[PDB]
Amino acid sequence: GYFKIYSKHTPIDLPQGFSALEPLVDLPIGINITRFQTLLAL
Amino acid sequence: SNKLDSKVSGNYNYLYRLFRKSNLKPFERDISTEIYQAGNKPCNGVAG
Ligand SMILES: *[C@@H]1O[C@H](CO)[C@@H](O)[C@H](O)[C@H]1NC(C)=O
């Protein structure tokens, strides 16, 4: 019932290398999730 | 809480669920008012 988001940023197909991810946000929402979609800035 | 959740004429505000397609998972809430599909014929969003 929690939403955990981990994020990482870097300067540059996916590149070859190792880069771990740090935790940023935990949202205690608890909603049944089945699908998702993204949004661009046209 | 019989002195606060009951009335002489009957308190119909509280409602519960009697029929569902599958058992609920732990820590889940369902507020869907869709008609239960007991038979093969669709309910068409109306009692019958
Ligand atoms: C979440 O929604 C999907 C959509 O069909 C459903 O199959 C699943 O049973 C739902 N799970 C819960 C826990 O509500």
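By Swiss-Prot numbering, chain A shows 199-210, 215-244, in order.
Cβ atoms here come from the backbone N, Cα and C positions, even for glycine.
Per Swiss-Prot, the features are as follows:
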- A:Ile210 to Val: In strain: Omicron/BA.2.75 (VARIANT)
- A:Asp215 to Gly: In strain: Beta/B.1.351 (VARIANT)
- A:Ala222 to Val: In strain: 20A.EU1 (VARIANT)
- A:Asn234 to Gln: Increased resistance to neutralizing antibodies (MUTAGEN)
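Structural mapping of features recorded in Swiss-Prot.
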residue	record	DSSP (3 states)
A:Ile210	variant position	coil
A:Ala222	variant position	coil
A:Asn234	mutagenesis position	coil
Checklist outcome for this item: Filtering the variant positions A:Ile210, A:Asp215, A:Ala222 for a C-beta under 8 angstroms from chain B leaves none
Next on the checklist: Return the residues near A:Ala222 (variant position) by Cβ distance under 8 Å, restricted to its own chain and a separation of at least 6 in sequence.
Outcome noted: A:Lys206
Item to check | Other CB atoms within 10 A, centred on A:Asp215 (variant position) | outcome: 3
Next on the checklist: Checking proximity to ligand 1 here: which recorded positions out of A:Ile210, A:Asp215, A:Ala222, A:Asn234 have their Cβ closer than 6 Å to it?
Outcome noted: A:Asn234
Checklist outcome for this item: Whole-number Å distance separating the Cα atoms of A:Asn234 (mutagenesis position) and A:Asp215 (variant position) is 32
Item to check | A:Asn234 (mutagenesis position): tally of other CB atoms within 10 A of its CB | outcome: 9
